[PDB]
Amino acid sequence: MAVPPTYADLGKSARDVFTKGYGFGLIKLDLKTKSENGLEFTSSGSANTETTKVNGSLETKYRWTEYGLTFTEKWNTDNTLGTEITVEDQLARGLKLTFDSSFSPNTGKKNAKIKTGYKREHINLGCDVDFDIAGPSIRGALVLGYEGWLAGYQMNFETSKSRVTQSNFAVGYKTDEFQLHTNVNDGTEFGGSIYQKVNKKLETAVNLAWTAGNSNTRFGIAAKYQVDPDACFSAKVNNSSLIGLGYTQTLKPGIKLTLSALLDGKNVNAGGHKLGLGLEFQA
């Protein structure tokens, strides 16, 4: 509350208006279970309708919510395996420590990661270490909060190059109804977004992006309208003339069906246009 978001979550809500409720060029199938603690599973399948490629993943999660522990297991179709152990609020509130291991039989190439996070009133700090063969690399992030205002810094240091490869700044303003976010990545990529919860049923977002020193500008406008408690409409445009449309409908409790279309101007409908279908099952 007085506790700020992680550096990565700055601007998230506005990013969500653009990304959720759309899945162009995919048939997606998701099966989820919930539990406050103990076992939880998520299993997903994706057909890309341009490449005929069909992907799959499982994730198994066990929470010992008594000791702030989560153990997670991942497995996809590309043979990649992974395990993640997380401790949260355990040695100190709100300290979070993650150990992550990945393993790929298809190349015998394994990755290991440690993420540490520390959060309290006005401060959100992180330090992620990637033990890669051609790392370590270390990502550090700090976000400071002052009366709704937010300032963050994020860096990545690659030890093989012994150089900073990433240096990002963000400044924003965040209430429950309204969020401003600005960032510049590497003194080079500028971004800006406004998010508005306009009423109980309408959220809107504007995104701006440009690059030093190219005079052009990209922008998008998006909305999400919750028509009733069972149906939800999304519409977005950008200045490359792309129109995204999305409709999500609960067909039965626990079962949501989303249809989405991506349309190119001025060719609507004249040439080929991206459709999508998502079905989510929650049990």
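Chain A residue numbers are taken from Swiss-Prot; in order, the displayed residues are 14-296.
Per the header of the entry, the method used was X-ray crystallography, 2.3 Å.
Placed from the backbone N, Cα and C atoms, the Cβ positions cover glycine too.
The 10 Å shell around the Cβ of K33 (mutagenesis position) contains 15 further Cβ atoms across the protein chains shown. For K25, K33, the entry in Swiss-Prot reads ATP binding site, with the evidence type experimental evidence.
Marked as NAD(+) binding site by Swiss-Prot: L255, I256, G257, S273, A274, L275, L276, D277. In the three-state DSSP reading, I256 (NAD(+) binding site) counts as strand.
There are 15 other CB atoms within 10 A of the CB of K25 (mutagenesis position), with all protein chains counted. Under its mutagenesis annotations, Swiss-Prot gives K25 to R the following note: Decreased localization of SQSTM1/p62 to damaged mitochondria; when associated with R-33; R-66 and 122-R-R-123.
Annotation of the mutagenesis experiment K33 to R in Swiss-Prot: Decreased localization of SQSTM1/p62 to damaged mitochondria; when associated with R-25; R-66 and 122-R-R-123. In the three-state DSSP reading, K33 (mutagenesis position) counts as coil.
Annotation for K66 (mutagenesis position): same-chain Cβ neighbours under 8 Å, separated by at least 6 residues, are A60. According to DSSP, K66 (mutagenesis position) is assigned to coil rather than to any helix or strand. Under mutagenesis, Swiss-Prot gives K66 to R with this note: Decreased localization of SQSTM1/p62 to damaged mitochondria; when associated with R-25; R-33 and 122-R-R-123.
Swiss-Prot documents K287 to R as a published mutagenesis change and attaches the note No effect on localization of SQSTM1/p62 to damaged mitochondria. Contacts of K287 (mutagenesis position) defined by a Cβ separation under 8 A and a same-chain sequence distance of 6+ are given as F37, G38, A274, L275, in order along the sequence.
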Completion exercise
If we take the residues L255, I256, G257, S273, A274, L275, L276, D277 that the record assigns to NAD(+), their largest CA-CA distance in Å comes out at 14
Exercise for the section: Would you mind checking how many other C-beta atoms are within 10 angstroms of the C-beta on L275 (NAD(+) binding site)? Expected result: 18
Problem - Distant-in-sequence Cβ neighbours of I256 (NAD(+) binding site), under 8 Å, six or more positions away - result: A248, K249, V250, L275, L276, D277, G278, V281
Exercise for the section: Fill in the CA-CA distance, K25 (mutagenesis position) to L255 (NAD(+) binding site), as an integer in Å. Expected result: 22
